[PDB]
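Asks: Would you mind keeping the following structure in view while I ask a few things?
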Amino acid sequence: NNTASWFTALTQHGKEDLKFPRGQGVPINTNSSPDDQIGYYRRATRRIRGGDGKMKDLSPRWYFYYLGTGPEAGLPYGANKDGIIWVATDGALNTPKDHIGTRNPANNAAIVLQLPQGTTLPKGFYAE
């Protein structure tokens, strides 16, 4: 368990935690099928030495992982845990996606996180 998300991160520049309305939020991946469109975003916080010499938090990043993969590969869909939010497209199956898995940066670039037309990013969220 030393995983890389298949996608680039969503950066939280605002004060609200990430959330999506039911049916929205699964990044587009042409190498996946309708049954696979389900997973979670996990908040990844980073700290840095600021200009004044004090440690400070950077804007949190949220990375998507297919259900049954990634840092919370053992969590069932819908499990309540701080820093974890769930997303699923209509018709997705609630089964682990080991056949998609996570990405190896040695042989695959991250896929730029894109969401379909009818879905906008929540307040304070940016796909950098």
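The numbering of chain A matches Swiss-Prot: 47-174, in order.
Per the header: X-ray crystallography, 1.5 Å.
Just so it is clear, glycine is given a Cβ too, placed from its N, Cα and C backbone atoms.
Quoting Swiss-Prot on the natural variant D63 to G: In strain: Delta/B.1.617.2. While the structure shown retains the original residue, Swiss-Prot records the natural variant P80 to R with this note: In strain: Gamma/P.1. While the structure shown retains the original residue, Swiss-Prot records the mutagenesis experiment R92 to E with this note: Complete loss of RNA-binding. Residues or ranges marked as RNA binding site by Swiss-Prot: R92, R107, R149. Swiss-Prot documents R107 to E as a published mutagenesis change and attaches the note Complete loss of RNA-binding. Among the natural variants in Swiss-Prot is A119 to S, noted as: In strain: Zeta/P.2. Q163 to A appears in Swiss-Prot as a published mutagenesis result, with the remark: Partial loss of RNA-binding. Record note (Swiss-Prot) on the mutagenesis of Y172 to A: Partial loss of RNA-binding. Quoted from Swiss-Prot for the published mutagenesis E174 to R: Significant increase of RNA-binding.
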Asks: Among the recorded positions listed here (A119, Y172, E174), which has the Cα closest to the Cα of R149 (RNA binding site)?
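Replies: Looking at Cα distances from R149 (RNA binding site), the smallest one goes to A119.
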Asks: To the nearest Å, how far is the Cα of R92 (mutagenesis position) from the Cα of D63 (variant position)?
Replies: 16
Asks: Just the number: how many Å between the Cα atoms of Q163 (mutagenesis position) and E174 (mutagenesis position)?
Replies: 18
Asks: Measuring Cα to Cα, how many angstrom lie between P80 (variant position) and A119 (variant position)?
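Replies: Here the two Cα atoms lie 20 Å apart.
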Asks: What does the structure give for the C-alpha distance between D63 (variant position) and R107 (mutagenesis position)? Integer Å is fine.
Replies: 10
Asks: Can you tell me how many other Cβ atoms are located within 10 Å of the Cβ belonging to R107 (mutagenesis position)?
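Replies: That number is 18.
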Asks: Counting across all protein chains shown, how many other Cβ atoms sit within 10 Å of the Cβ of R92 (mutagenesis position)?
Replies: 10
Asks: Other than its own, how many Cβ atoms are within 10 Å of the Cβ belonging to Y172 (mutagenesis position)?
Replies: 12
